[PDB]
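Engineer: Let me give you the structure first, and then I'll get to my questions.
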Amino acid sequence: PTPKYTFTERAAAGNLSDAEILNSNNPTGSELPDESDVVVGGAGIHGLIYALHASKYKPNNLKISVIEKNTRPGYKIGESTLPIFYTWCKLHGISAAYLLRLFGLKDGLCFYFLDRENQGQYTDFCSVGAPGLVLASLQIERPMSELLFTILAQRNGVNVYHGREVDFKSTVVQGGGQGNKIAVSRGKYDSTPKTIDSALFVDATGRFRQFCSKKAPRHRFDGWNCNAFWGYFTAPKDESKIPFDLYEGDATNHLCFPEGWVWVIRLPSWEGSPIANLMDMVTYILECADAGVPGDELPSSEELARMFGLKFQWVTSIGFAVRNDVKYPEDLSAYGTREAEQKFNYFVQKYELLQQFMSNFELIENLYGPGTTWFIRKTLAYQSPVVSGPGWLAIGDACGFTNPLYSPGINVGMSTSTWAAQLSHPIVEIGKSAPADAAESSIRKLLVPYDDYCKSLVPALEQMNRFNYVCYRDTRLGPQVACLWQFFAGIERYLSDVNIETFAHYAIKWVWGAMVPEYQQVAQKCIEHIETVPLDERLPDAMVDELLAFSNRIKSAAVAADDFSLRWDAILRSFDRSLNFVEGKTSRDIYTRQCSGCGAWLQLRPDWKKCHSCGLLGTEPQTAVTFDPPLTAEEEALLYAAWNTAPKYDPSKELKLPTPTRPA
Ligand SMILES: Cc1cc2nc3c(=O)[nH]c(=O)nc-3n(C[C@H](O)[C@H](O)[C@H](O)COP(=O)(O)OP(=O)(O)OC[C@H]3O[C@@H](n4cnc5c(N)ncnc54)[C@H](O)[C@@H]3O)c2cc1C
Ligand SMILES: CC1(C)c2[nH]c3ccccc3c2C[C@@]23CN4CCC[C@]4(C[C@@H]12)C(=O)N3
Ligand SMILES: CC1(C)c2[nH]c3ccccc3c2C[C@@]23CN4CCC[C@]4(C[C@@H]12)C(=O)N3
Ligand SMILES: [Cl-]
Ligand SMILES: [Zn+2]
């Protein structure tokens, strides 16, 4: 496909603002429709996942308008995504060769556990991702992911309006046939607000809970909560001076210690690029995805920047997520002038390994505009008690949220977005096909499982978060209990069977494994013990021994009962095939490599000979995956065959669950 510069030229020809060039790509036009079936408040990642999944699940049925107050896709924290998210992107027609032009490659979740009382001592937990011919995971810059999903939505009959705000004071939501009158303005100053007559409102306003807060007070869990403070840094090409053995920049790296943990995410940034130019680049990438352009014939990320006049740079996202019962000294003025800056730099110098690690990185000033060198957010975890009602439902952060750890926010949260999308078709049809009282009653019944799922989802994720946090107080419990149980319970069994039709049903059965009974049994034993030890104390060695022995005894039976075949010793560097801990084990599969030219991490596969980020040619043999233990040519061929394309929808197929087999 020859690249077109439609939006760059349209914007210049009409001196269009950012919101106007974006809204000009809507199927029904740049102005709001008088009426719609569904109105989505908020075009964060979940409002757009919802709208894309709804139109894809059943096209040409619902008229959907998404209202976003930002003039263009705004900055969001929340950058690490997981295989279920990639699978969803692939099911929606965008596979890894195209996503990797926009986003960073992610291969594995890796953990380093720092000993607080013995500074310099650490242990680790290493996992891998998948071969390039199986799948990829992604580190996403959220202004870019939200642009990608906006453009894809506009190409699939969804209208997205940036620079427009739902007025939750004058908006009317009710359970009639189309009882909703959604008031949309450009802001509080706006003299001339518009109204969209509609049947269903979707609250996708994230943690702001702009609608559902009207129906119930925000709920907090017992015990400590967390605070986060973070910034953006350079991304070194040469990672060899990182003070952790066997470190890899394309993993989502976790530096873990008694008070909490640090995330480390390497990802490309498009900041500084005009929005219209970005629309042309994204549009071009979708046309290439439609045409099936091979990876080696697709322009590299840097070449796309040259073609469309973009800014491109590699950054590392680095942040603290710590407990809010941490004691800080009163005067922190030595570590900066902002609180976020102060607590970040104060915490770095509490751990020699964190200071040696951070000395590989240079702080980036104001990457997302003024005031954005440093971020802080306090009291992270919450739940919305009411997530649906006559004429409306809520999705994503609007339902609740826990913690960055294991990235439930996007990858678990999309279970609500995609289920709500599927449920939206009968909700709207019920209201168009039955009198008001019976329609309302039938819809309420239909949503009882949605309400019940949300109600128990967040507490399960909250217990999962505490489970990991308390085990991060010890360098054996963290890797051998908490991480082990999260990967065994939460690995995505039978993901290669998921299609558009089964996606929501599969996704709500996953929950990162946090519903698995044996997982909850080990988690409750650890939390019950460790929470009785004050944070500023070391765990007694006998408590670690006992929790470790308890966890391993429950583990052996639960692993024996799993009928899913997995080369566990290839995926977890520290464990054998039966998930026994192996002191000093170093062998694992190798799926990625670092470009010698630009430093970008690449997926190994024979048809990708050039770096997807800068275009530099690898010598060819580098593209050979290392399977350890080995796979024959037949086994390797069989693996890739399973992951080529998703199975067609069979309404007589039983859904195979991601969680381990029950013990009968
Ligand atoms: C420190 C931290 C780290 C995290 N790391 C990760 C991670 O690595 N991986 C992960 O998956 N998750 C992570 N999360 C969670 C993740 O950030 C969220 O789950 C995710 O962004 C939720 O997206 P959303 O679409 O629900 O809401 P948001 O992305 O917050 O979008 C809400 C939207 O609503 C719009 N809006 C608000 N009011 C109005 C109105 N009146 N009219 C119109 N529009 C409106 C806003 O402009 C905004 O765009 C992290 C969270 C935190 C706090
Ligand atoms: C299931 C999968 C998405 C996964 N989910 C994880 C969670 C935590 C840590 C590691 C993983 C992995 C690695 C896996 C294991 N599978 C072996 C055959 C196909 C596949 C898919 C992939 C593979 O190639 N790598
Ligand atoms: C299992 C089932 C009760 C179910 N449980 C859910 C939970 C959340 C969201 C959706 C579902 C569904 C829809 C299902 C999926 N199954 C495919 C084969 C038979 C069946 C039974 C039924 C079917 O026809 N529809
Ligand atoms: Cl993650
Ligand atoms: Zn390169």
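We're sticking with Swiss-Prot numbering for chain A, so the shown stretch reads 3-666, in order.
Header says: X-ray crystallography, 2.1 Å.
Backbone N, Cα and C atoms are what each Cβ position is placed from, and that goes for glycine too.
Per Swiss-Prot, the features are:
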BINDING   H48, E70, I79, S82, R144, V168, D399, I412  FAD binding site
ACT_SITE  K108  active site
MUTAGEN   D109 to A  Leads to very low malA catalytic activity
MUTAGEN   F489 to H  Decreases malA catalytic activity
MUTAGEN   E494 to D  Decreases but maintains slight catalytic activity
MUTAGEN   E494 to A or Q  Abolishes malA catalytic activity
BINDING   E494  substrate binding site
BINDING   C597, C600, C613, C616  Zn(2+) binding site
MUTAGEN   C613 to S  Leads to an insoluble protein; when associated with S-616
MUTAGEN   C616 to S  Leads to an insoluble protein; when associated with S-613
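Looking at the shown structure, what environment does each listed feature sit in?
Structural biologist: A strand conformation is recorded for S82 (FAD binding site) in the three-state DSSP classification. Other Cβ atoms within 10 Å of the Cβ of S82 (FAD binding site), summed over all protein chains shown, number 24.
Around the Cβ of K108 (active site), the number of neighbouring Cβ atoms within 10 Å comes to 27.
Under DSSP, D109 (mutagenesis position) is assigned to coil, being neither helix nor strand in the three-state scheme.
If you draw a 10 Å sphere around the CB of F489 (mutagenesis position), it holds 20 other CB atoms from the protein chains shown.
The Cβ of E494 (mutagenesis position) lies under 8 Å from the Cβ of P85, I86, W512, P660, each of these being in the same chain and 6 or more residues away along the sequence. In the three-state DSSP reading, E494 (mutagenesis position) counts as coil.
Neighbour list (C600 (Zn(2+) binding site), Cβ cut-off 8 Å, at least 6 residues apart, same chain): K239, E304, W316, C613, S615, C616, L618.
For the recorded site, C613 (mutagenesis position), the DSSP three-state label reads coil.
For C616 (mutagenesis position), the count of additional Cβ atoms within 10 Å of its Cβ stands at 16 [all protein chains shown].
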Engineer: Which ones are near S82 (FAD binding site): of the recorded positions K108, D109, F489, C597, which have a Cα within 10 Å?
Structural biologist: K108
Engineer: Could you check which of the recorded positions (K108, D109, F489) sits closest to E70 (FAD binding site), going Cα to Cα?
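Structural biologist: Closest recorded candidate to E70 (FAD binding site) by Cα: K108.
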Engineer: In sequence order, which same-chain residues at least six apart have a C-beta under 8 angstroms from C597 (Zn(2+) binding site)?
Structural biologist: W603, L604, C613, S615, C616, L618, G620
Engineer: Quick one: Cα separation, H48 (FAD binding site) versus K108 (active site), in Å?
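Structural biologist: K108 (active site) has its Cα 21 Å from the Cα of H48 (FAD binding site).
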Engineer: Measuring Cα to Cα, how far is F489 (mutagenesis position) from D109 (mutagenesis position) in Å?
Structural biologist: 14
Engineer: Going by DSSP, is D399 (FAD binding site) part of a helix, a strand, or coil?
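Structural biologist: SS state of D399 (FAD binding site) = helix.
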Engineer: Using all protein chains in view, find how many other C-beta atoms are within 10 Å of the C-beta of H48 (FAD binding site).
Structural biologist: 29
Engineer: Please report how many Å separate the Cα atom of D109 (mutagenesis position) from that of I412 (FAD binding site), as a whole number.
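Structural biologist: Per the Cα atoms, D109 (mutagenesis position) and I412 (FAD binding site) stand 17 Å apart.
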Engineer: Taking a cut-off of under 6 Å between Cβ and any atom of ligand 1, tell me which of the recorded positions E494, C597, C600, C616 pass.
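Structural biologist: Among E494, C597, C600, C616, near ligand 1: none.
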